[PDB]
Amino acid sequence: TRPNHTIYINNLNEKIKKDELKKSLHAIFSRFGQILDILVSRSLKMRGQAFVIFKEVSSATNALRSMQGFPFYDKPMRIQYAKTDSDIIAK
RNA sequence: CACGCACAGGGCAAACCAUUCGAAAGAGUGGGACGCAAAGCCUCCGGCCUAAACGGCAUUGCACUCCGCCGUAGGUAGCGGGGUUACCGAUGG
Ligand SMILES: Nc1nc2c(ncn2[C@@H]2O[C@@H]3COP(=O)(O)O[C@H]4[C@@H](O)[C@H](n5cnc6c(=O)[nH]c(N)nc65)O[C@@H]4COP(=O)(O)O[C@H]3[C@H]2O)c(=O)[nH]1
């Protein structure tokens, strides 16, 4: 549970189109601070989950806690501290 | 109608290379020429190739490597059956 710049989210409505998620997560996580990116693959394993990269931890954290169990596309998303740091975060 | 190395006069073009289109398969154009008696034309049937989109299922996945099954949809007529039309006329029991 080491706080991170990026957040893991799952139980995502696998029915909503990639582009749509992208636009609609920014939609509610931008409220918590600038985002450098939101990554999402539609592949068998990476589906149902998105990765949101905030500018700084401070926002991820602020983010996380507030929207846990949050009904998104009639499907309540679990949230967590990304296990690793996205690539650009090195940079 | 069918048949075939009947030498008549022709057609086409595998791999490859260049380039355009497509998610892709693959397709078109250009050089190439493996090999075609229809390797002309047509996707109705079987096979195989691709999964972008569409519908169903499966999946709770910790990624920035790969991304599943069915339907379907496309492609292949140079994978095959089939249909259709065809040049030559050594050959038709
Ligand atoms: N006019 C005519 N003659 C026929 C036919 N069938 C056989 N022949 C004669 O037989 C020769 C060899 O035929 P092949 O074994 O089928 O071997 C053939 C064939 O496989 C190929 N070919 C030529 N033209 C065509 C064509 O229009 N379509 C296809 N699929 N293959 C062809 O080239 C080979 C040699 O061809 P050729 O030099 O012409 O020499 C030919 C030709 O003189 C026919 O339907 N029409």
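So for chain A, numbering is Swiss-Prot's, and the shown residues are 6-96, in order.
If you're wondering, the header gives X-ray crystallography, 3.2 Å.
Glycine residues also receive a Cβ, built from the backbone N, Cα and C atoms like all the rest.
Applying an 8 A CB threshold to same-chain residues 6+ apart, the list for A:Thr11 (mutagenesis position) reads A:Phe56, A:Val57, A:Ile58, A:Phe59, A:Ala65, A:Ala87, A:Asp90, A:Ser91, A:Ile94. A:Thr11 to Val appears in Swiss-Prot as a published mutagenesis result, with the remark: Abolishes RNA binding.
Experimental mutagenesis is annotated in Swiss-Prot for A:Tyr13 to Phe, with the remark: Substantially reduces RNA binding. In the three-state DSSP scheme, A:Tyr13 (mutagenesis position) is classed as strand.
Annotation of the published mutagenesis A:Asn15 to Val in Swiss-Prot: Abolishes RNA binding; the original residue is retained in the structure shown. A:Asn15 (mutagenesis position): 13 other CB atoms within 10 A of its CB, across all protein chains.
For A:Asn16 to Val, Swiss-Prot lists a mutagenesis experiment annotated as follows: Substantially reduces RNA binding. Sequence-distant contacts of A:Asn16 (mutagenesis position), defined as residues of its own chain at least six apart whose C-beta falls under 8 angstroms from its C-beta, comprise A:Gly53, A:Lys80, A:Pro81, A:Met82, A:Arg83.
Swiss-Prot lists A:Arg52 to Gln among its mutagenesis entries, and the accompanying note reads: Abolishes RNA binding. Listed in sequence order, A:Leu17, A:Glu19, A:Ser46 are the same-chain residues six or more apart from A:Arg52 (mutagenesis position) with CB atoms under 8 A from its CB.
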*asked:* What are the sequence-distant neighbours of A:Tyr13 (mutagenesis position), meaning same chain, six or more residues apart, C-beta distance under 8 angstroms?
replied: A:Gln54, A:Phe56, A:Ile84, A:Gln85, A:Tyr86, A:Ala87, A:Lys88
